[PDB]
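Trainee: I am attaching a structure below and will ask some questions about it afterwards.
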2 protein chains.
Amino acid sequence: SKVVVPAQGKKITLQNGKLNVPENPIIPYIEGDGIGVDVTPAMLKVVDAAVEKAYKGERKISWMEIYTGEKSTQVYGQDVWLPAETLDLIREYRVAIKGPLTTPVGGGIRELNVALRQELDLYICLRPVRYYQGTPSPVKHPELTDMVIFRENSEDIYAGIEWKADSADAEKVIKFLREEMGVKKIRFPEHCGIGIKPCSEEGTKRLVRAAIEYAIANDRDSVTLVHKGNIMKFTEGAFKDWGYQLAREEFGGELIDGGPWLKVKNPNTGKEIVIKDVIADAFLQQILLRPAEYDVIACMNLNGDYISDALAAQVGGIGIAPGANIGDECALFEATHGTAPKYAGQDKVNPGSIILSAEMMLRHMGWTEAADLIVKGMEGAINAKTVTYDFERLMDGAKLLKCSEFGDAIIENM
Amino acid sequence: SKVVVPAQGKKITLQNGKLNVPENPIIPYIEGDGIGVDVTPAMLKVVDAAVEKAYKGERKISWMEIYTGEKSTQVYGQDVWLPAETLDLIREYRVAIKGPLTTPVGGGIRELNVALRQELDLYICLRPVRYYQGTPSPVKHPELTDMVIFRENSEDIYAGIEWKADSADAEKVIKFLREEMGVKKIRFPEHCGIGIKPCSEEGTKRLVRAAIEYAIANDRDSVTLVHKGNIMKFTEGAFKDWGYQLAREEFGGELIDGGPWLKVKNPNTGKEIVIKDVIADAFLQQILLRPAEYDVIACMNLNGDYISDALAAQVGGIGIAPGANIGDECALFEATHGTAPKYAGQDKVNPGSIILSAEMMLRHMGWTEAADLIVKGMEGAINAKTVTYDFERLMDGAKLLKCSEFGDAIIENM
Ligand SMILES: [Mg+2]
Ligand SMILES: [Mg+2]
């Protein structure tokens, strides 16, 4: 109703599990607030250059702007941060990509990024992190990191089931706990806020199934389930046991003998994928001390949040980290950084993240060559030391490029 | 009743907030399971050498072995992993130190380490991490890390309030949530485990008060509250707001203008301590990318768990990381690593952690000179490259010492 749907262009179709992508598909994009106004132009430009170059004019993307966050209130009225048609359109057109989103404080509004994931049931947050040769890193050997995070998006403490301290609701559930459930374990029951952490068996099994499958399809070496199950036995511990059980029941998992680790034979490459687990705080140490030991990672929402942030910082990619939120009916690719309002409009921040989310999207559409051209361009520009301010501060010998220029530098290196 | 309390020796006294330490105090020690049998002898030895050297025979520690974990079942019978007198004795004699602890699976037993903290109400987990010059580090600039973690020990999801999926209890609280609380937010209510996360106002304020005080007393530069309050508003967000409020109300905090950060003037040194906060996943990035920006850290239980593990790995100290659990009535110093059963009895693992927990204990007793001699010894042995296998693997030019020998190497460098 304020979205102008492209005159030329045709809907991506979901013909039973498989995407049927036309040569001129309509892709919804949400510009994003803050520096969204800088990085989303650079991304439209390098993606159009990359499918122009790859298919020699045969294909073109019809971009369709849709709204969420701050831009949505400037388009539909002060009070609408998430248009109900944004959710219908993402679902209708099947893939979309978004820039950073501002969520307001003072208005009782829950995080808009999370809200999209939950509302659309995009239960897989897929964050690939690998080192791009030449980016400044705080660690001695960032080349050793080549991991893929499968973070569960729909349950855990992120579900948003909580009550304020001294509220009547909190007073009530705490009464239910102490009186009806007999819980003698809340140190201070007065002035106490309460959060709920749910972990179901369908919720962890649809995620782990996606991770092992990814591992077969890209014939990766292992799947590590990470969890804090020794303390939280019935949510995080349950997660790990449902994960092993699924590897045993659906993927023909066998004990690497003695247990607990399992071996899954990739039906395609013949290799063996080790299914293993490690306690989450020890994992935070293991990624820094022995990164080559880990490959595909499956975990719950809060852990997945932390893991991907820590790993993106160690490969020097806190501004070039790609992200996808995939459900069964649609997928939403996104910049993983914030809106950085101080820099908005200066054309200076790194477009890197949203551009690599655009390559994940292209790869997801099956337009593999266009997607290969982008990681080619990226490697080329980073190696040329033709870089944006955030990388140049840390490099000696680098040429400082604006956001839009770094876009053109990716197209030059294609 | 199986504890032989020293013939010579005298109880530490708590004469209203202040410890009255005699010259021959009785200190309870729990040996620990696994490599506890290797590292606890080395610690008794370097601490006795350090108070012998410091006070020229005037003082001596009367060590009193008390039991928990696996050793306790070999002493009191198969079923007692935590003697009720362990808790009375730690509380009576005021300071104690423990080695690693095995908690069994298959028996419905909750983590013995956590259980001690909760049972004794030791609400401050105090983990100092700083770099020891010469230890192998995975990062380029570990010298930049000099942080102190104040982790809340008594509430959060660690409190252990959870129910199994398909259990009657879980069926009941989920019914209460959906029907009586109107929660439409559990994606899969069937086959779902449920965990409870409590965060009270007395619980976060007794912790933050301890952290700011530490900061005045050691005139550190800042206190960072870390939290995930944008998602968990009423527990982690509450934590941050109760923390700012306490800095404002008790420590005369003032806006570093515009907000949100506050300035506390140290009544002793005259300097200003900045009180600030940062979202926890971004913090995991900030410690690696800008460690010099952070000093004293205050956070809840799960975050504190993760932060200290990640920081100890970046300074190369996953085996020499000290720890204290401090309450108002007693304190328990501890090895922070696990029991490492494959290595137990080989005299090979690093005694480093429990020895630096012993220096924190000495420092806590006011026996400062003995405590200074230990960090002197430690620096000396690490710099001599006279080291245990875990450091030698990563060093070129190092002399490989057994656990007990590394003990003697600390006494030589004193
Ligand atoms: Mg995050
Ligand atoms: Mg831990």
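Chain B residue numbers are taken from Swiss-Prot; in order, the displayed residues are 3-416.
Header says: X-ray crystallography, 2.5 Å.
Just so you know, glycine gets a Cβ as well, placed from its N, Cα and C.
Copying in the features that Swiss-Prot gives for the protein in this structure:
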BINDING   B:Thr104, B:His339, B:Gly340, B:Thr341, B:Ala342, B:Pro343, B:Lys344, B:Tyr345, B:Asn352, B:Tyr391, B:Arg395  NADP(+) binding site
BINDING   B:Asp307  Mg(2+) binding site
BINDING   B:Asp307, B:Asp311  Mn(2+) binding site
MUTAGEN   B:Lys100 to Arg or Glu  Abolishes enzymatic activity
MUTAGEN   B:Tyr160 to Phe  Nearly abolishes enzyme activity. No significant effect on substrate affinity
MUTAGEN   B:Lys230 to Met  Nearly abolishes enzyme activity and strongly reduces substrate affinity
MUTAGEN   B:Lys242 to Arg  Impairs enzymatic activity
MUTAGEN   B:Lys242 to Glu  Strongly impairs enzymatic activity
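Describe each of these features in terms of where it is and what it packs against.
Mentor: Around B:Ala342 (NADP(+) binding site), taking its Cβ as the centre, 19 other Cβ atoms fall within 10 Å, counting all chains.
Of all Cβ atoms in the shown protein chains, 23 besides its own fall within 10 Å of the Cβ of B:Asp307 (Mg(2+) binding site). Annotation note: B:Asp307 (Mg(2+) binding site) sits in a helical segment as assigned by DSSP.
When other Cβ atoms within 10 Å of the Cβ of B:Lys100 (mutagenesis position) are tallied across all protein chains shown, the result is 28. According to DSSP, B:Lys100 (mutagenesis position) is assigned to a strand segment.
Classification of B:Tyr160 (mutagenesis position) by DSSP places it within a helix.
Around the Cβ of B:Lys230 (mutagenesis position), a 10 Å sphere holds 26 further Cβ atoms from the protein chains shown.
Over all protein chains present, the Cβ of B:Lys242 (mutagenesis position) has 25 other Cβ atoms lying within 10 Å.
Reduced to three states, the DSSP call for B:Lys242 (mutagenesis position) is helix.
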Trainee: Name, in order along the sequence, the recorded positions among B:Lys100, B:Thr104, B:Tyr160, B:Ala342, B:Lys344, B:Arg395 with a Cβ closer than 8 Å to any chain A Cβ.
Mentor: B:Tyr160
Trainee: From the recorded positions listed here (B:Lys242, B:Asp307, B:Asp311, B:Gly340), select those whose CB sits under 6 A from an atom of ligand 2.
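Mentor: Only B:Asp307, B:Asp311 qualify.
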Trainee: Among B:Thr104, B:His339, B:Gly340, B:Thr341, B:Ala342, B:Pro343, B:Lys344, B:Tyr345, B:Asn352, B:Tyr391, B:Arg395, listed as contacts of NADP(+), what is the widest Cα spread in Å, to the nearest whole number?
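Mentor: It comes out at 27 Å between the most distant Cα atoms.
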Trainee: Given B:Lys242 (mutagenesis position) and B:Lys344 (NADP(+) binding site), what distance in Å do their CA atoms have, once rounded to a whole number?
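Mentor: Pair distance, Cα basis, whole Å: 42 Å.
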Trainee: Any idea what the Cα distance is from B:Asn352 (NADP(+) binding site) over to B:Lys100 (mutagenesis position), rounded to a whole Å?
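Mentor: If we compare the Cα positions of B:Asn352 (NADP(+) binding site) and B:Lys100 (mutagenesis position), the gap is 15 Å.
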Trainee: Taking just the CA atoms, what is the gap between B:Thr104 (NADP(+) binding site) and B:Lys230 (mutagenesis position) in Å?
Mentor: 31
Trainee: Over all shown protein chains, what is the count of other CB atoms within 10 A of the CB belonging to B:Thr104 (NADP(+) binding site)?
Mentor: 18
Trainee: I'm trying to understand the geometry here, so how far is the Cα atom of B:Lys344 (NADP(+) binding site) from the Cα atom of B:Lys100 (mutagenesis position), in Å to the nearest whole number?
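Mentor: Given the Cα positions, B:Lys344 (NADP(+) binding site) is 20 Å from B:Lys100 (mutagenesis position).
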Trainee: Check the Cα-Cα distances from B:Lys100 (mutagenesis position) to the recorded positions B:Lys230, B:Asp311, B:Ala342 and tell me which is shortest.
Mentor: B:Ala342
